[PDB]
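Okay, structure first, notes after.
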Number of protein chains: 4
Amino acid sequence: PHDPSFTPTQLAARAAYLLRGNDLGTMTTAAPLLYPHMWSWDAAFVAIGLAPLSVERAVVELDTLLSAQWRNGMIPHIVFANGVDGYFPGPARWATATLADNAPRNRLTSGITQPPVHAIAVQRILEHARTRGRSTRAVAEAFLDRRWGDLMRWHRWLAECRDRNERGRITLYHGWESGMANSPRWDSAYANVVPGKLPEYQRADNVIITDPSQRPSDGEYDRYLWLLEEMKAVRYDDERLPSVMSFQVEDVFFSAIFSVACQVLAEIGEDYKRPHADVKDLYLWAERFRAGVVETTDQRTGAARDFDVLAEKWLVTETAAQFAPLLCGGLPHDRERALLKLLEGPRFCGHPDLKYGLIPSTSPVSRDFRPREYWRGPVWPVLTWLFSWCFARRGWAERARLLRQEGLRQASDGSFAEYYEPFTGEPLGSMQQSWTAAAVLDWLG
Amino acid sequence: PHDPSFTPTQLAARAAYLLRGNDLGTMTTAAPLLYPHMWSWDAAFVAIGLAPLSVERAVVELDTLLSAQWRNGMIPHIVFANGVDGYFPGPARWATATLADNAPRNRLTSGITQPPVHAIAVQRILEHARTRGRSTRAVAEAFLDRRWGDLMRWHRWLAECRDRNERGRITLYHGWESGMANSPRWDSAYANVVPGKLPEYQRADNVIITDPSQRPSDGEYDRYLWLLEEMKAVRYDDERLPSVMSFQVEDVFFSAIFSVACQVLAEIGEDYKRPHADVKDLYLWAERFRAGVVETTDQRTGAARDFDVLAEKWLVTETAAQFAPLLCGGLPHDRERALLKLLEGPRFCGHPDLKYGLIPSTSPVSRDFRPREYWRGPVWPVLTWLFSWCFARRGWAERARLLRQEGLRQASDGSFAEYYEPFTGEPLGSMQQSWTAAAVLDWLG
Amino acid sequence: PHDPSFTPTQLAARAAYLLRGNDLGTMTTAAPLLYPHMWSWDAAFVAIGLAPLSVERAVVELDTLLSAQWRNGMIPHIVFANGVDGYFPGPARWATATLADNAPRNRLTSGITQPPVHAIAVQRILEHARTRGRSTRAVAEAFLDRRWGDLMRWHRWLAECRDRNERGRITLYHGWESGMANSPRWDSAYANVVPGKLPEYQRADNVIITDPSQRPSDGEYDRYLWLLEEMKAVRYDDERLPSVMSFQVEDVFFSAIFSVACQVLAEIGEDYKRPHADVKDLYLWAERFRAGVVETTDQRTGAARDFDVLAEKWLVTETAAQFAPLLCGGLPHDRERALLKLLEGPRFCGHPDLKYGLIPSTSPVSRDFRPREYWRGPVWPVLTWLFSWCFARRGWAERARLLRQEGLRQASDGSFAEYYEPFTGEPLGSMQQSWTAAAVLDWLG
Amino acid sequence: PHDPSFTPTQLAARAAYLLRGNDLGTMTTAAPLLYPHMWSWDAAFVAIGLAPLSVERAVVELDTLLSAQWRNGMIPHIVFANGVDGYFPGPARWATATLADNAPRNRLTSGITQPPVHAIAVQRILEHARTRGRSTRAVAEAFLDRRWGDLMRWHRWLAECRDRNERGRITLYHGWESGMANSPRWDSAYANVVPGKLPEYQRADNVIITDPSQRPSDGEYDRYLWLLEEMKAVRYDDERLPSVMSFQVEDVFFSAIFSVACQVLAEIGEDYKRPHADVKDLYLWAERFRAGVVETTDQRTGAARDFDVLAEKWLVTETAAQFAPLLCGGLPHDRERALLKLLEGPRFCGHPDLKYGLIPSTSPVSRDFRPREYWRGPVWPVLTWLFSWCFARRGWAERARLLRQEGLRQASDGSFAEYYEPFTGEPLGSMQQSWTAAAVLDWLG
Ligand SMILES: O=C(O)CO[C@H]1O[C@H](CO)[C@@H](O)[C@H](O)[C@H]1O
Ligand SMILES: O=C(O)CO[C@H]1O[C@H](CO)[C@@H](O)[C@H](O)[C@H]1O
Ligand SMILES: O=C(O)CO[C@H]1O[C@H](CO)[C@@H](O)[C@H](O)[C@H]1O
Ligand SMILES: O=C(O)CO[C@H]1O[C@H](CO)[C@@H](O)[C@H](O)[C@H]1O
C-alpha cells in the first residue's frame, strides 16, 4: 500500500455502494450511526448522488422529504425514521407531533428548517433524466406534476414567513437552521441566549464521535436545547417566534442559496410550462434575496455579513459564508473581483499550509479557527460541491473545475468523511457520510 | 439520447449500486426476482464483485455459502433465503432438510452441486486485501484460518465422490450442476431420462421471464424435476446415486474449472503456510483433472468432449464448453493452436454477424443454435469473465484484454443482463443479474 | 473490426502526435497538405491545443502569428511558410509584399483578416500556466508583457477600421474573412459580385480534395479571386476599400466573437495590471459589439442576421451564425430562451436524422442545406468547441458538457477531420486538421 | 502548486508529443541531447510506443534499425544520425566504417551489440495492427515479409557467434552490450581491465549531465574506451575477439531476454507461416538459453549469476539481473517461489524506504548501492516495463498490474526521466527520454 487512494472507477463504485447501504427503503440516512434519519439539505444532495444511479429512486428521496412538509410550507430539517433511536434531540424532545398545529400527520419531524438547496437537486434530476430517454423523462416530469405546488409553498413560506419585512434575507431562530451548528458566525448571538430551567438530557452525538475536539461543547448544546424550549412554549407558532425567541439572525449564506434556488426553480417552471404567476413570484424572490445579500457586503472586500436582528448589529466573522455573494451574483464588478481575491488568497484557498486547494469553513488565520472542530475550521466536501456547482453556473468554468479536482483528490481515500482536517487531510466527523458520497458521484460523471 | 451507454465511472457506480441492492444482509441474491436466493457459483462471482467495495463483506458472502456446506463436503448449488418464495423448485420440493443425512442443520439448501469457482474468488479477495493495508489483510487471513479446512473438504468431496474411478473428470447427476441447464451438451443424455409418476408442479421461472423463447421448455423441466425424484428416493446418498440416477455425465468444463481451482488453492496454501499435505493433494488433483480434460480432446481441433457414463459415449456438441482445455492447459502445443483457431474463427468469436467479439454459448453455425434460448446460443457475461481471467493466467494478455474490452462494451448499456442476444445485443434473461454486475466491477478496476 | 473508436488516452496521444507532426518549427500548419501554412484563427486554436503540452510552444505559436501583424494592426488570415506552395491563392496572387504599405517585413501574408479568437487562446494559455508553477507562469506573463500592445492594436484596428460608423458590427470585404468561405450567409452578396477580366488560374484545393461535393464551385472561386483583384487595385488601402469593393457585409458571428474576445482580454488586463485606458477601451468595445449583435436579431426567435452594406438589406439565412447572440450575451431573457429552443429543436441539434447532437453549419431543413459541401451543412469540430467554451462561460454547464461529449464521440474515430457529414458521420474535408486535434486535446483535459 | 501530476489523458498526450519531437524523420533519438542518435534497444521500445500512434511509423523505426545491420547479422547498439555530434564515443572513435569488414554501407554505427528486445516490439506492432483493420494489417504483414530474414540472421548471429560453445548464454565483450554500463555486475571483470596507452579524449555525457553523482566515473570511462582500442586492433573480427578482449562475460539478463525473444519470434513465425526450419531453430534457441539461464541460479534463492569467462568465476552481485529467470521461465517450482520472495521482499520491491513499489537497479541493502548513480541503484522505467510485460506473459496478471500502476504513478510528473531516485522519486539522468515515454504510452493503453 504505497498509495491508499482509489481509482475513479473504484471511488465511484464505493460511493454508490455507500449510498445504497444508507438507504432504509424510501429515505437515506445522512450517515450510518451519527445521523440515522433523513436531514433536509442532505436529502437534496443524496437525490443529486442518486440521479446518475436511478432517476426513480432520486425522485422517491424528494417525495419522502416533501411528504413531511408542514401545513404552512416549511420543510423541517429532520424527518425521523420510524422506530429508530440514536440521535438526540429525538422526536420526543421536539414534541412537534403533539405541540405543532402545522406538523405533518403521518411522519415524525423536527420543528426548525434548513437551507433550500432542493431546487438544485430537481435541476440535476431533470438534466440526468433528459439524457436517459422517454420513460425516464416521464418519471421526472410526473414528479414535477406531483410536487411543483409543494416546492412553491416551500419557497413561499421562506419568503413570506422568514422575511416578514421583505428585507431579502432569511431570519433563523436556531443556528441549526443554517446547517452550521457551531460556526463562529453565531457566537455573539449565542452569548445572548441564557437557558432557564433546562430539562435534563444526555448527548448522543459524542457517544459516537468521542473525540471532544471534533464536536461542539456541552455549553453550546445547552443553548441549542434551550432554544427548543422557547419554540415549544409557543407551540412552534410562526406568529409568536419573533416575540419569544432569544436567537434571531438573518443568515446571508442561506439567503444567497435561496436566491439561486428561486432562479433555478423559475427556469424549471418555464421549461415545463408551470403557472406563470409562480414563475414570476420566483424571479421576484430571486432578485429580492440577491439584493438583500449584496446590501450586507463589505465596501472594500465584498464579504457578506450576517445580521443579529435582536442586537441590530452586523456580525463580522471570517467564515466561508462571507462568499455568499459569489453564489447568487449581484456585486458590482470591482467588489466581486476583491471578494474572489479574498477567496483565492492566503486567508482561504491560498493558505500555504493547506493540503488541498479548498475552502476551509473558517479562515485558518482567524482567531476563531480550530482545525478539527466541526464548522470552526474543517474543509467540508458538501461546501466544495455547492461552491463548485454555483461557480460553474456563474460561468467560472476553470474555478469550478479546480474545486472539483481538489475535492476528488481529497475524497480519493474512500473514507467519505463528513469533513477533513484542513492541513493534514485527516478524515473527521462521521465516516460514510451520504452527502460526501453524493458529491463524489456527481463530480465523477 | 443519441447514445444510451454509460461512462466507466457511471457504469461502475451502477454495478455497485445493483450489488448492494441485491444484498439481503449476509447473502446476495443472484437476481432480484428470478433467482431470489443464493446460488453457489454466483456467490463466488458476487464475492469477486464485492472485493473492490468491501473485503469484509466479500468474505461474509463466502462464509454464508460455506455455512451451508454439507457434512460430506458438498457445496449445494442453492442456499435458500429464509421465508422467501418465488423460485421453483423450492425447499419443499427438494426436501433435503428431511431426507438428506448430510444436509446442514441451520440452512435450507438444494441437493445438487455446481462448479468450484470458489478458489478463484478467494484469490481475488486476497489480491485486493493485500493492496489495502494491515487490518484488511488481517480480515482476509482470518477468513483463511476459518475456512481453509472447509475449502479442502469441498475439493476433496469432488475428487473422491464425483471422480470415484480417478478418471480426472467430474461426474454430474443433473444438468443443473453444470451451471448450463439447457445446453446442447446434455440433449442426448436427457433424451434417455424417462419420467415416471412425476408429482404435479407449476413453473415459477416463466412467470417472471414470460417470453417462451428465452427459457427451457416444459418437457425439459419435466426431466429436470424427475431427476430430483430419483435422488430423493435414495435420500441423496452418494453411494446410491450411481445405481439409480438416469443422468450420469462427466462434465469436461466443470473438470477444467476444478483443475484451475485446485492449482489456485494450492498456491494460496503455499503463500499462507497451510498444511503441506493439503497443498500436495491440491497439486495432485490439479494435474489429474488437467490430464482428464485433455484425454477427451478432438485429435485435430483440440476441442474437449463431455462423456455420457450410462451410454459410454463421447458427447460431441458445438458449445463454449469445447474450450475447457484453454482454461486448465495441458494440450500439446500444436493442438492448443488449433483450438485457439476454432475459438477465434467464424464458428465462434469471429462469426461475422456478431455484435461483439465474444464467445456465444453455442456456435451460431451449429444446428443446435438458438439466439435467444438460454444456454443454446446467447452470450453470457459470466463466461466472458471466466475466460478472460483464465486467459490472463495462461499468459495470453492480449486475448484476455480483448474479451474484457468487448465485455465492457456489451455491458455499457447498464442493463446488467443475465445473457445477451449474440447478433443484436438485446439484453435477455433477468435484468440486474448480480454476477454480470460483478464481472463489470472486477473488469473496470 | 468491431469498434474502430479509440480510448480517451489513445485519442489524446494521437491528437498530440498530429499537432507535433504539423509543426514546421515556429508555426503549425492548419493541415498537412490542403492548408500547408499558418491560418490566423487556426493558430489560435492550435495554441489552445498546445497549452496542455507545452506553454512555451503555445506562446511561440502566437508570437509567430503576431510577428506577421500588419503595421495598422490587422492580423492577416494566412502567414505563408517559407518556400511552400500547394495552396492557391498563394503569395504571388495576393502580392501584398509589393503592393501593401502596411504589410509586414520578412513575413509573407494574405491581405484579408479573420475572426479574433486570439484572446480566448491567451486565456487558455494563462489558465494552464497557473496550474504549472512559477517558471511556467513566468513564460506566460512574459508573453503578455511582450504582446499586450500588439493584441490591443489588433482589437483597435477591428473597432476603428472595420466599424468606422460605430454600429458595433464588423464589416468584411471577403467571404474568407468570415472563416466560412461558401456559407449560404453570403450567397445573395456574392450574387452581386460580377467579375471582369480575371487573370487565369488553376485551383489547388480540389487537386487535394478531389470529391467535388466537398468544396466550393469554380463559379464561386471566380468571385473569390475577383474580390482579390479589387483589393489589389487599391493596394489594400483601408480608406479606399469602401469605395471599390463589390462585397461589403457586416458579419454578426465575427462581431459576437469580437465582443467575447474584448471582454476576455479586458479581464486579463485587470488580472495582470495592464494600463487602465486599455481595459476601459476593451470593455467599451465588448459592450458596443454585444449591442450591435443584438440589434440584428429577430424579435420573436432571437436569430441574428448578417447585413449587406451595399444592398442595405438584412441577410436572412438558416446557418449556425444565427446563434451569434448566445456567444456574447445581451438578449432579453424571453428572446434568448426562444433562440435556445431554435438551437435545440428539429432545425438544428434536435434534427432526428443527425448522428450526433451537434450544431450543423447549415440547418438540414434549409433549402440551402448540402450535407457534404463545406459550410453548407457539415458539422465542424471547431464550431462545436467554440460554442461549448462560450456556453460554459455563460454558465450553461450542462449545455457545454453535452456538446463536448458528442464532439468527443464524433472525434473518437481518430480521423481528426476538418468537418463531418451530419447524418452518417463520414469524415470530410482534410484529414489530420490541426484545430480538430486541438479541440480534442482541450476537451479531453 | 498542490499536485504537479498529470491526468492519464494529459500524460498520454505529452508522451506522444515527446516521441514525435525526438523523431528526426526515419529514426527517433533516445533523448534530445544526451543520446542524440538511434540506440538499438531504445529503438525497439520506441517502436512499441509508436504502435498506438501509427503502425506505419513504428515499422519505419525498425526498418531504419535493420538497415544498419552488419553483414554477419549483428545489430549494432548505436546508429548515428547524419552529421550529428554531441555523443562520445562518436563514429570517428569507433572507426567501424573504415575498419570493420561487416559494417553496413551508407550508415554509420557502433561496433558492439545490445539486447534483442526487437521481437517483443514486432509482437506489439502486430497486436496493434490486428485491432486496426485490413490496410493496417497489410503494413505490418509487409514488414514481416521484408524483414523476417533479417530478424532470423540477428538471432542466428547471437546464437552462433556469441554462444560458440552452445552453453545457452550470451558472451559480451563490453559492459555497454548489457545495456547497463556501470552495473555492479561488471565491477570485478572491469577490475581486470588494465588500459595501455589510450588516445586522449573528452567526455561529452557529463557536459550534459553535470551532476557527477549521476554518471560513471572518469576511471570507468577509461576502461570503456580501452576495450574499444582492443576491438579496433582486430578490426572487429568475430573470430579474433576471444583472443584479445580483456573483458569477456556471459550476461544472464541478456540471455533471458534472448530466450523470450526467440519464443516470441517463433510464435510470430507460426502465425504468419514463416519457414518451418526457422521456427524450429527459434524454439531450439528459446529452450537452450532458458536452460543456460537456469544453470546459473542459486539453488536456494533462484537468483541468476553472470559468469566471467576470463576469470572462470560466477559473478555474485545484488542487482535486478538476478531476476533473469523470471523473464524466460524454466526454474523448478520451489526455486521460482523463492526468487519471487526475494523480488518482493525488503531487498528489492519491499524495501521500506522506496517511494514506489518498483524494482531498483541495485538492491538498496547492497554495499554497492548508490541511489543516484545510473545503474548502481536508481529505478529505470524501461526495466519496469520489461518486467511487467514479461510477468504478464508468465500469467502473473496481478504482479504485472502492480508494476504498471506504480510505474505510471512514478511517471505522472511528466518528466519522462531516464531513471528515478528510488527513495525520493527525484527524476535523474536525461529528461525527455524516449523509451520512458514509450513505456507510458504502452501502459496507458
Ligand atoms: O442539524 C443537526 O442537528 C446536525 O447538523 C449536522 O448534521 C446534518 C446531517 O448531516 C447536516 O444537515 C448539518 O449541516 C450538519 O451540520
Ligand atoms: O441452477 C438453476 O436452477 C438455474 O440456473 C441458472 O441460474 C443460476 C443463478 O444465476 C446460475 O447458477 C446458473 O448458471 C444459471 O444457468
Ligand atoms: O477554403 C479555404 O481556402 C480556406 O478556408 C478554410 O481553411 C482555413 C484553415 O482551416 C480556415 O481558416 C477556414 O475556416 C476554412 O474555411
Ligand atoms: O551511457 C551511455 O553512454 C549509453 O547507455 C545508456 O544510454 C542508452 C540510450 O538510452 C541505453 O541504450 C543504455 O541502456 C543506457 O545505459
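Going by Swiss-Prot, the residues shown for chain D are 2-446, listed in order.
Looks like X-ray crystallography, 1.9 Å, at least that's what the header says.
Any Cβ shown, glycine's included, is placed from N, Cα and C.
Counting only residues at least six positions away in the same chain, the Cβ atoms of D:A32, D:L35, D:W381, D:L429, D:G430, D:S431, D:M432, D:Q434, D:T437 sit under 8 Å from the Cβ of D:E419 (mutagenesis position). Residues or ranges marked as active site, proton acceptor in Swiss-Prot: D:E419.
Sequence annotations record features per position, and here Swiss-Prot assigns substrate binding site to D:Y36, D:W40, D:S41, D:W42, D:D43, D:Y88, D:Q115, D:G180, D:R216, D:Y375, D:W376, D:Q434 based on experimental evidence. For the recorded site, D:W376 (substrate binding site), the DSSP three-state label reads coil.
A helical conformation is recorded for D:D43 (mutagenesis position) in the three-state DSSP classification. Among the mutagenesis experiments that Swiss-Prot reports, D:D43 to A is described with the note: Loss of catalytic activity.
Experimental mutagenesis is annotated in Swiss-Prot for D:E419 to A, with the remark: Loss of catalytic activity.
In this structure, of the binding-site residues D:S41, D:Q115, the smallest number of CB atoms within 10 A of the CB marks D:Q115. Classification of D:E419 (mutagenesis position) by DSSP places it in coil, neither helical nor stranded. The Cβ of D:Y36 (substrate binding site) has 23 other Cβ atoms within 10 Å, all protein chains considered.
Whole-number maximum of the Cα to Cα distances across the substrate-binding residues D:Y36, D:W40, D:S41, D:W42, D:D43, D:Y88, D:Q115, D:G180, D:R216, D:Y375, D:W376, D:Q434: 20 angstrom. Put simply, D:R216 (substrate binding site) is 19 Å from D:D43 (mutagenesis position) when counted between their Cα atoms. Listed in sequence order, the binding-site residues among D:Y36, D:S41, D:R216 whose CB lies under 6 angstroms from an atom of ligand 4 come out as D:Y36. Around D:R216 (substrate binding site), the C-beta neighbours below 8 angstroms that are at least 6 residues distant in the chain are D:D206, D:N207, D:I210, D:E374, D:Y375.
DSSP assigns D:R216 (substrate binding site) to coil in the three-state reduction, outside any helix or strand. For D:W376 (substrate binding site), other Cβ atoms within 10 Å of its Cβ number 25. When secondary structure is read from DSSP and collapsed to three states, D:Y36 (substrate binding site) falls in the coil class.
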